[PDB]
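Colleague: So that we are looking at the same thing, I have put the structure below in structure tokens.
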Amino acid sequence: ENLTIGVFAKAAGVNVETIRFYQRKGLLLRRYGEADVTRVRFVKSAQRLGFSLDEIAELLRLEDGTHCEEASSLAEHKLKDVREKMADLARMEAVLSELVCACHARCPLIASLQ
Amino acid sequence: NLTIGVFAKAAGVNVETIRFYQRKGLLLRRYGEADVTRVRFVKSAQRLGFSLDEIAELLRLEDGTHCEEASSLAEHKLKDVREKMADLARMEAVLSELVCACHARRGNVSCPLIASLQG
Ligand SMILES: [Hg+2]
Ligand SMILES: [Hg+2]
């Protein structure tokens, strides 16, 4: 059926503040139905995979599910970015671990920073 | 002693970065070796992921006689790095999975990425 702002949110499993947030950023479109629910879960899911608000708008451009080549591309690009970020964080984790190890085994941290 | 440009060269960083560091007040119109050492301190820390605030705290311990307190900042940072990696890893796993299914889609079936984003 059609639904009020509060029931919409309940059906979509999200805060009312989040529905409003999504409306102001224009990731949506009185009352609401199942397409709206599905649309909100679309956004929330994508957001959770690390897509930016902009990237999600592009992704929604392809919502009718007949542009697979273009969809993969957004995901593959995001994946590339994720992997770079992980490779950087990994480089930090390695050195930080190494510094701590030397801290406990004694200031080497400061020494190494200089 | 050294000019803005040579300072940066000696410190192995952009001029924009020296200025950046001055405006945020992590520094000490000439410059010398303490300034160089101080900039390498910041740049290094920044490269290990320390925030500008965390670096100010870390600089409080610059004389190298507060090992307990230093480790703590590093250990806390290390925890945060690992969390972030664990989150990114979660994304990477599902995204990889979606792409794999994108490339593998059969005939005229609807886009799995979108499908998964709606289910
Ligand atoms: Hg796809
Ligand atoms: Hg230490």
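Chain A is numbered as in Swiss-Prot, which gives 6-34, 44-120, 126-133 for the residues shown.
Using the three backbone atoms N, Cα and C, a Cβ is placed for every residue, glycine included.
Swiss-Prot gives this note for the published mutagenesis A:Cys82 to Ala: Abolishes transcriptional activation. Under the heading Hg(2+) binding site, Swiss-Prot lists A:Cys82, A:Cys117, A:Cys126. Under its mutagenesis annotations, Swiss-Prot gives A:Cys115 to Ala the following note: Slight increase in transcriptional activation. The annotation that Swiss-Prot gives for the mutagenesis experiment A:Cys117 to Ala reads: Decrease in transcriptional activation. For the mutagenesis experiment A:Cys126 to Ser, the note given by Swiss-Prot reads: Abolishes transcriptional activation; loss of Hg binding.
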Colleague: What is the interatomic distance between the Cα atoms of A:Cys117 (mutagenesis position) and A:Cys126 (mutagenesis position), given in whole Å?
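Modeller: Between the alpha carbons of A:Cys117 (mutagenesis position) and A:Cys126 (mutagenesis position) there are 7 Å.
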Colleague: For the missing segment of 9 residues, report the Cα-Cα distance in Å between the flanking residues A:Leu34 and A:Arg44.
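Modeller: The separation between A:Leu34 and A:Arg44 at their Cα atoms is 11 Å.
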Colleague: What's the CA to CA span in angstrom from A:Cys82 (mutagenesis position) over to A:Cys126 (mutagenesis position)?
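Modeller: The separation of the Cα atoms works out to 55 Å.
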Colleague: CB neighbours of A:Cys82 (mutagenesis position) within 10 A?
Modeller: 19
Colleague: From A:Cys82, A:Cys115, A:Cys117, which mutagenesis positions have a C-beta atom under 6 Å away from some atom of ligand 1?
Modeller: A:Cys82
Colleague: Identify which of the following mutagenesis positions, namely A:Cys82, A:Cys115, A:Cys126, place a Cβ less than 6 Å away from any atom of ligand 2, and list them by sequence position.
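Modeller: What lies within reach of ligand 2, judged by Cβ under 6 Å, is A:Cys126.
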Colleague: Take A:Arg120 and A:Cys126, the residues on either side of 5 unmodelled positions, and give their C-alpha distance in whole angstrom.
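Modeller: Per the coordinates, A:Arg120 lies 8 Å from A:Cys126, Cα to Cα.
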Colleague: May I ask which residues of the same chain, at least 6 positions away in sequence, place their Cβ under 8 angstroms from the Cβ of A:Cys126 (mutagenesis position)?
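Modeller: For A:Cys126 (mutagenesis position), the qualifying residues are A:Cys117, A:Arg120.
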Colleague: Quick one: of A:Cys115, A:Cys117, which of the mutagenesis positions has the smallest count of other CB atoms within 10 A?
Modeller: A:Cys115
Colleague: Could you tell me which three-state DSSP class A:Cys115 (mutagenesis position) falls into?
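Modeller: Assignment for A:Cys115 (mutagenesis position) reads helix.
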